[PDB]
Amino acid sequence: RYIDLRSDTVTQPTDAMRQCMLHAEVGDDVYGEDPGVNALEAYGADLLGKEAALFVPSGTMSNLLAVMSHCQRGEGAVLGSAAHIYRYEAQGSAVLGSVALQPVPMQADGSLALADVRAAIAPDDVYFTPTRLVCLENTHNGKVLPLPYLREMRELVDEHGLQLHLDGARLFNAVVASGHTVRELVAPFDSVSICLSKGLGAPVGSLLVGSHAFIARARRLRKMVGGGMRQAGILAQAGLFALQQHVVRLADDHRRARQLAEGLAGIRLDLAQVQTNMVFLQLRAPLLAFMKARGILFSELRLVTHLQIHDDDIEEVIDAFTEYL
Amino acid sequence: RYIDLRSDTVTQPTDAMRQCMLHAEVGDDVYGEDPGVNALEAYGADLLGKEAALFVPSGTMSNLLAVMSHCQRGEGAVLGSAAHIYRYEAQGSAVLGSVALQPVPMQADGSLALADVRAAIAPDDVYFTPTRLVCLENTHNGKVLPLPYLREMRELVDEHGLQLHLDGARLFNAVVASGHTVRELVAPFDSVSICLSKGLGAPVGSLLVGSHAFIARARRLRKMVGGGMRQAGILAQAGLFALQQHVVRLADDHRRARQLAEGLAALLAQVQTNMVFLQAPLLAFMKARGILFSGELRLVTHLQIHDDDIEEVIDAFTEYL
Amino acid sequence: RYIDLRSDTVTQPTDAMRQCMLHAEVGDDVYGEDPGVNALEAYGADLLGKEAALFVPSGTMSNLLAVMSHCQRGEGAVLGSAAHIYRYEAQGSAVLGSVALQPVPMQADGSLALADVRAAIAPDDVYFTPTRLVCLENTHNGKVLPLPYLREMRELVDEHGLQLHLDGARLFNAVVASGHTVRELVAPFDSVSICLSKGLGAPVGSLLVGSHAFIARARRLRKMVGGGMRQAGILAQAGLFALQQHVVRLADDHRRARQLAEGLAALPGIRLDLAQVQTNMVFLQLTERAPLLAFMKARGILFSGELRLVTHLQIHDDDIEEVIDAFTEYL
Amino acid sequence: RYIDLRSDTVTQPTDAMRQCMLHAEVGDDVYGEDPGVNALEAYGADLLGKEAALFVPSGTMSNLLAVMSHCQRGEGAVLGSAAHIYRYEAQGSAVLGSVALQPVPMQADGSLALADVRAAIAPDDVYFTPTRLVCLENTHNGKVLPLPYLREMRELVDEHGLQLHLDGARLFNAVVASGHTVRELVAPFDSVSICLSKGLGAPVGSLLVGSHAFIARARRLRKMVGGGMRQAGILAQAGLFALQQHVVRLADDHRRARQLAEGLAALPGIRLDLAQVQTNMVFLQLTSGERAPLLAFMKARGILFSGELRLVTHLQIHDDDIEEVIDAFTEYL
Ligand SMILES: Cc1ncc(COP(=O)(O)O)c(CNCC(=O)O)c1O
Ligand SMILES: Cc1ncc(COP(=O)(O)O)c(CNCC(=O)O)c1O
Ligand SMILES: Cc1ncc(COP(=O)(O)O)c(CNCC(=O)O)c1O
Ligand SMILES: Cc1ncc(COP(=O)(O)O)c(CNCC(=O)O)c1O
C-alpha cells in the first residue's frame, strides 16, 4: 500500500470504469469506424462547443499536434516559459515540427503579460516568418487562469490575426474550482487540449478539440507521428466515462489538497496557490527517502491529490511530516 | 454483417482477450510502474532474443522511433521504395526526424537487391553524412523473405558497420508460413518492430525490440512524439495474450487466403500468407454483397474471416464474371 | 600547369571579367540596395521570362530554396533518383526543410517517365500530405532534356495542380547544343535554377528565377539558411558579364568534348558511348579507374563510378591532344 | 551621397581592398583549392588561436553552422533572448537544424546570469535531451562583454561538460574598446563567429573558427545549406585585407560615436545613456515624439538611421558627417 502524491496521472481505473471498457464497441479508427472513439470525440466537441475532436494517446501528442496544426515550418508559437509544451515535451514542436517556440515570462496565475506577448509577436514580413499561435495553460501548476485576463489575450491575438490554443490538461479542475462552465472557459480558445488520464481517471489519452479544418490537419499529422490507433474505443469509452462521471468529484481532490496544505502549514507553503489538487512546498533527498520508507510518494516539492487519495492518507502524510520535524 | 477483407487491422478483441484486459494490472508507464507493459516488454524481448522492448500505440510509431534511434539528423536509412516506412508513413522519418530516406528498388520476393543497397550506402565523408541504417520488411505484402537472404543482408550491413532494422508488422505470419522459429528470423536484425494490432488481434499497438541502449534512445523519443502513455497495461496485456494465444492459428488465415486465391480460378506465388493480390464498379457489387476490400486489389484474411465467408466472396466473383 | 577536366566549376574569371568586378557598383543587398545584384536579378528574370530572380552563393542553395519555397513541411517533391537535388545536395530539402523527397527512376536524357511520376504523386487527402512539386534537370550529365517531353510533363503537372522546377545548372549548354532559346526551354517551368559558376565562368553563385510570390518566399528562406549577403554586387556583376559574354562560346566546349570522345573511342580498351556526348561532358569506362587517375594526375591531367571528363573555357585544342596522347600512352 | 548611420553593414570596399581583390588568386574552394580562402582561414584560425576556420557568405550561416555542429537533433543550446542567433536568424538552428533553443534573460552588457543558465541546463537523461551549448555575444548592441564574467561562464560550462560559442560579429570592436587582444577574448570559447562584412569593411562574409573536428562538421553542413562556393578567394582576400588593415581604425568609429552621442544628449527631447556608448553604436529615444517623423525628416536631408533609434558609425562616416546630423537634430528640435 502506497500513498502516491507524485501526480494525478497515477489514477487507476475504477471497477465501474473497467466494466464500461469491457463492453465498449470498437472498430478501426484509421477508417474512422470505431464507435467508441467517434462517440468520445462527438461528445467532447459538443461539450466544449467546438466543431470537431481528436483522440490521442497522450497530452503531449495532443499539444504537439495542436502547435503543428496551427504553425507550419518556421512559423512562431508564443507560450509561457513554464508551460508544459515548452518545458516538458522535449520541444517536440521545434525538433519535430520545425516550429519556432517563442517563450515569454509566465506569471503566478499562469498568465502571460500582454506586453511580453505583444513584444514577442513577429509580423509576416520580408525577413520575418510570422508568429501564428499563442498558447496558454489552465490549470497551470494547479492554479486557475483568470477569465478577465483570458478575454484580453483573445483581443491581443485577434489584433495580429493569430490563433489561441489552450493546454487544458487539468481544465476541469479550473471548471470545478472557479465555478464557471467548461463552455465559458474554452470560448475564447480556437483549440483546446484536455487530458482524460489525470484527475478524470481514464487510463490512457487526451482529447484535442477545435474547428473541423484544424482537427483535419491534426488527424493527418497524428498518422505521421504514430498516433493512429486501431480499436482504441475501449480506451475512448473509458475517457467518455471519465468526463460523464468523474468531473464533479474533482472537488474532493481540491478539498483533500486544501486539507493537506493546511496541515503542512519548517515547511514554507503558500496557501494562495492551492486552488485545485496541488500543493507546492519548500523547506531534500533525505525527506523523499524518509517518505519513501513510509510508503509515501511525491516529487519545489509537489504534492497532487486524486480519487485514490483518501482522508486517512492525508492525515498519515501530515503525521509523517510532523514526525520528520 | 460484413465480410471485411480490407486489412487484418480490423481484427476485434476476442471475449477471452477482453477478459484478460479486464483483469490487467496497471500503473504509470512513464514511471515504468505498469506491470502489464513491463510484462509484455520483458516477454517480447525474450521471445525475440533481444535485450529490451518498448510498447507503442502504433506500428508507424514503432518504425518512426526505430530509424530515428538509428539515424540522427542528416544520416541515412536505406529501405525499399515499396516499404511501409517509405510509402505509407508520411515520410515521418524525414519530416520529423530529419533522417535521409534512401529508397531502393524492391524485388519480387520483397527483398532488396544487394547491389542496390551497396550502391545506396553513403560513407562518412567530407561532404557525405553516412548511411547508418538498412530496413527490411517481413512480411512484405504477404510475401516471406528468404532467410539466407536475411543472413546475407546482415553481412552487407556489417561490412559497412551499419545497423539492420526489421519491419516485422507481420513477422509471425512469416514465422508460421516458413517454418522457421522467430529467433532464426530476427537473429540477423539489430532491431525489430512487431505489430500486435493486426493478425494477432490485439486492439492497439506494437513492440519495438532491440538492445538496451537502442531502446533507451527510442524510449526518450517516444516521449517527444507523444507515445508516452499512463496505464497502458490493459492494452499491453492484450498484446501479451495475442502473442501467447494467437500465433499458431495464423496458419488458418493462410489456409483461407490460399483457398481464396485457388477459388478465383475464373476469368499465386505471392500468396504465401494472408494476402491475395488481383488485377470501382467491382467494389460497388462486392460492397452490395457485404464484401469489403482494397492500383492493385488486396484481399486480407484474419481471425474474423471464416470458411463460409471465403466461398461467399468466391461466389460473388464468379457471379460477377 | 594542370589540364583540369574534373569539372566546369574550376573555371577562373577572365581579365575582362575581373575588370568588370573591379568597377562594380555595390550596396547592402539585405536592404535591396546593391545595384549590381539588382541588375543581375532584373536581367536574369527577364532572360528567362519570369517575374523575379534571386542571387545565391550556390546552385545547391538555389535548389534548396526552390523546393522549400514550393514545398512546406511534409509536402512532396518528385525528382529523379539521379538528380543532383536528390543525389548530391545531402538531401537538405528533407533534413533542413522537412520536405518529402520522392525519387523516381531517371532516364538517359534526364527525363522522368510520366507513368512513374503519376504513380508517385500523393493527393491532398485525409492521410496523404500532397505532392506539390516535380523537379527536372537540364542538362543532366551533359545530356539534353527533350523539349517535346516538357510539354507532356507540363500537361501532367497542370492536371494534378503541381509546380514545376528546373535545375538548369548547365541550361545554357542545352541552349547552345539544341538550338532552342533559353526562353523556350524554361517556358514550361514555374521556377528555374541556373548556375553562373560553371561553364559561364563567373567565380561565385547561381540564380533562382520564378514568380514574385515564389521569390519572396525564397528571399526570406535565404536569410534563414544564411545566404543573405551584403555587397555582393561584385559577384553579381561577374555573373552578368558571364551571361552576356560567355554563352555563345560554350559551343567550343562542346566541340572539344566531342573531339575528345572521338579520340578516346578509337583507342582499344576504352568503352565510350558517343551518343552521350551532346555538350561538354565525356563519360568513359575502362575494360581499374583509380590507377588511371593517379597516372593522369602525375602528368598534370585531372578528372574523376564512371570516369567523367568536363570541358570549359580553360581547355584548349592542345590540351585535348595531350590527354589523347596520355590515354594512348597508358594503354 | 547619403550619411548612412543605419548599420556598419553598409561599409563599402576601399580602393585598396578592391585592388587586393583584383589580384586575388582563386580556385575551387569545394576542392579546398582556393588559395585566397585557404589563406584567410589559416590566418583567421591562428589570429583567434584555434585549430581551423571556415569561410561563409554571412554571419547568420556562421552561427547557424555553429549551433548545428555543437548541437545534434533535439539537443539544447542556451542563449540570450536578445541574442542575434535567437531573435534575428529566424530560429534557423531550430527550424532547419532541429536544435532546441533555450533563451534566458540577457543583460545590458550582453551577459547571461549564471543562475539563469544553470536553471536552463537539461542533463543527459531518460526523458530530457541534454543541453550541449551556451552562446554569448560580443559585442551586444555595441556593449562590451566583461572579461571576468567570461571566465566565470567558462567555469560553469566545464562543470556541466558543455560547449561555448561566441557570436563575435563585432568582436574586434570589443577588442579595440576594451584593450584586450583578440586571443585573450576568445580563449575561453570553443568556437567563434567573426563578421568581416561590417566595421572591417569587407563586402561579403564571415569566418567560423574552432577545432578541426568542429569545423569538419561545419564544412559538411555548409555544403548542405548551400554555403559551398567555388572561386570565393576574391571575397576571402578582401576579408583577409580587412583583418590586416581595418582593425586599428575601429577606434575612430568609437570616437565618432561618442562625439555623436554627446552632441545629441545635449539636446532637449533626447534621452540618451552615454554609458551605453562603448563602441560604434548610439541608442536614443525621443522624450517624446514618434520615431518615424524624425526618420523621414532626416532622410530628406540625406541622413539615414533606424523600436529604439540606433545610430551606427563606420569607415564611411566622417567628422563632418557627425556634425551635420547633430545640426539636423538641432534643427529638428
Ligand atoms: C499541463 C500539462 N500539459 C500536458 C501534459 C502532457 O500530458 P501527457 O503526460 O499525458 O503526455 C502534462 C503532463 N504532466 C504530468 C504531471 O503533471 O505529472 C501536463 O501537466
Ligand atoms: C508492414 C507494415 N508496417 C507498418 C504498418 C503501420 O502500423 P500501424 O498502421 O499500426 O501504425 C503497417 C500498417 N498496414 C496497414 C495495412 O496493411 O492494411 C504495415 O502493413
Ligand atoms: C546539375 C547540378 N545542379 C546543382 C549543382 C549544385 O551547384 P553548386 O555546386 O554551385 O552548389 C551542381 C554542381 N555540380 C558540380 C559538378 O558536377 O562538377 C550540378 O551539376
Ligand atoms: C551580433 C550579430 N550576429 C550575427 C549577425 C548576422 O550576420 P549577417 O547579417 O552577416 O548574416 C549580425 C548582423 N547584424 C546586422 C545589424 O545589426 O545591422 C549581428 O549584428
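Chain C is numbered as in Swiss-Prot; shown residues: 2-288, 291-307, 310-336, in order.
Yeah, the Cβs are placed from backbone N, Cα and C, and that goes for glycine too.
C:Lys51 to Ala appears in Swiss-Prot as a published mutagenesis result, with the remark: No loss of activity. For the published mutagenesis C:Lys199 to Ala or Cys, Swiss-Prot gives the following note: Loss of activity. One mutagenesis experiment named in Swiss-Prot is C:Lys224 to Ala, and its note says No loss of activity.
Features as recorded by Swiss-Prot, highlighted on the structure.
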residue	record	Cβ within 10 Å
C:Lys51	mutagenesis position	23
C:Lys199	mutagenesis position	24
C:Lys224	mutagenesis position	20
Per DSSP (three-state), C:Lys51 (mutagenesis position) is coil
Just how far apart, in Å, sit the Cα atoms of C:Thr288 and C:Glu291 across 2 unmodelled residues?
-> 8
C-alpha separation across unresolved stretch of 2 residues from C:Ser307 through C:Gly310, Å | 9
Between C:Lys199 (mutagenesis position) and C:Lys51 (mutagenesis position), the C-alpha gap once rounded to whole angstrom | 22
Could you state the CA-to-CA distance between C:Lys224 (mutagenesis position) and C:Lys51 (mutagenesis position) to the nearest Å?
-> 22
Would you kindly determine which mutagenesis positions in the set C:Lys51, C:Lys199, C:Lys224 have their Cβ under 8 angstroms from any Cβ of chain A, listing them in sequence order or replying 'none'?
-> C:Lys224
Going by DSSP, is C:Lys199 (mutagenesis position) part of a helix, a strand, or coil?
-> coil
